[PDB]
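Following: one structure in structure tokens, then a few remarks.
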There are 2 protein chains.
Amino acid sequence: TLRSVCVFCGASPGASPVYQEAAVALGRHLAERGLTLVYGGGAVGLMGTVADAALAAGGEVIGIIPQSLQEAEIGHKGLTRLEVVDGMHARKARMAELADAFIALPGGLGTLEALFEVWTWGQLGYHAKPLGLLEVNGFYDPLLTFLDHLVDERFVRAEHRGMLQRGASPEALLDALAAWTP
Amino acid sequence: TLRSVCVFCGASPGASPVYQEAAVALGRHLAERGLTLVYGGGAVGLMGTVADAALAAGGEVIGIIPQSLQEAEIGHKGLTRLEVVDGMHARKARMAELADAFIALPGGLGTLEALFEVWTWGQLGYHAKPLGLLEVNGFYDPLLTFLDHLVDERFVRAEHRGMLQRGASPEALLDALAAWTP
Ligand SMILES: Nc1ncnc2c1ncn2[C@@H]1O[C@H](COP(=O)(O)O)[C@@H](O)[C@H]1O
Ligand SMILES: Nc1ncnc2c1ncn2[C@@H]1O[C@H](COP(=O)(O)O)[C@@H](O)[C@H]1O
């Protein structure tokens, strides 16, 4: 059973409206499903959008933010809870402690570093929580091509690759995450 | 001036000999250039290969390894120094403290998480040390395609993208790293 889902997403909104539409769909879907949203606690970009959609639909939202970037990404004032921690490592360790699964929406280097960090923690045996990509147009196509290449070239085992699910529908991706097994 | 270079690379050797050839070329080139190699301190895979090539050519090598994975990746016994630290975060923080620049050889999820983590630290203003991709065949082509897309879609600023240089020649990449500017 999933009870809460951690979402990583851009602090920018992105160059076209499709990104915000995907964030809205996902926030709304999490709430409708009974799941708590865990996220970086910002009000900027897709972070703000996914929290707002979760809240508009009645969902619980917990934001996790380092002290050092409260003003930069604008700590969201209308969350169920906003947890302010000591630094970047603490933030990711806490989001993981509260989540049953992880979803990456489109984002930048921060979204990607979070995804990869948490993926390695599964690789190293610290958790067995599944990760997912919410696909928006062909945003992630070249990343998936690259990750599959890592398995062909034998830098990543198949079972480690298989921790990352993917879907363009929030419902179908959440189903894949809820059913996935080590 | 570069005095020391941190290398991230696979703990696997990879499915074909080209990867080991690139690691050998890079280790040998670092040593010939007078640069200290900083790396994860393993004797497995491309990690072992790049340290051995640096050492065979007379270079200094410093390995940085968490306590918890000494047996797993085989702490290298013939380094200038092997520093054993408390955990994963400590390892990356220490490699960064000792390096003037970062190079990613081909690798898996660990190589990628390290690259992305250190890249964000530049993004957040903690350092201004350049990063580089050593290109081996078209290994990184789809990653570069994806990263460029992040800038087109406005999830990453151009100046943040520009912290990552790239080359197939160790000499040309090291020149790009030594000359790069914020
Ligand atoms: N090393 C890191 N650890 C934790 N959070 C980070 C790190 N780097 C960036 N972030 C955050 O991730 C969020 C999403 O980043 P981005 O996808 O680059 O817009 C940013 O607002 C950053 O504050
Ligand atoms: N989160 C992490 N922090 C530091 N090192 C890591 C992490 N995940 C994996 N590694 C290391 O990076 C090395 C290269 O990994 P790979 O590229 O997956 O073969 C591995 O041997 C791991 O011990």
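Residue numbering for chain A follows Swiss-Prot, covering 2-183 in order.
Header lists the method as X-ray crystallography, 2.3 Å.
Placement of Cβ uses the backbone N, Cα and C atoms for every residue, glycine included.
Copied over from Swiss-Prot:
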MUTAGEN   A:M89 to A  Almost complete loss of activity
MUTAGEN   A:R92 to A  Almost complete loss of activity
MUTAGEN   A:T112 to A  Almost complete loss of activity
MUTAGEN   A:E118 to A  Retains 8% of wild-type activity
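DSSP classifies A:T112 (mutagenesis position) as helix under the three-state reduction. If you measure from the Cα atom of A:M89 (mutagenesis position) to that of A:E118 (mutagenesis position), you get 12 Å. On the backbone, the CA of A:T112 (mutagenesis position) and the CA of A:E118 (mutagenesis position) stand 10 Å apart. Between the alpha carbons (Cα) of A:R92 (mutagenesis position) and A:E118 (mutagenesis position) lies a span of roughly 12 Å. In the three-state DSSP reading, A:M89 (mutagenesis position) counts as helix.
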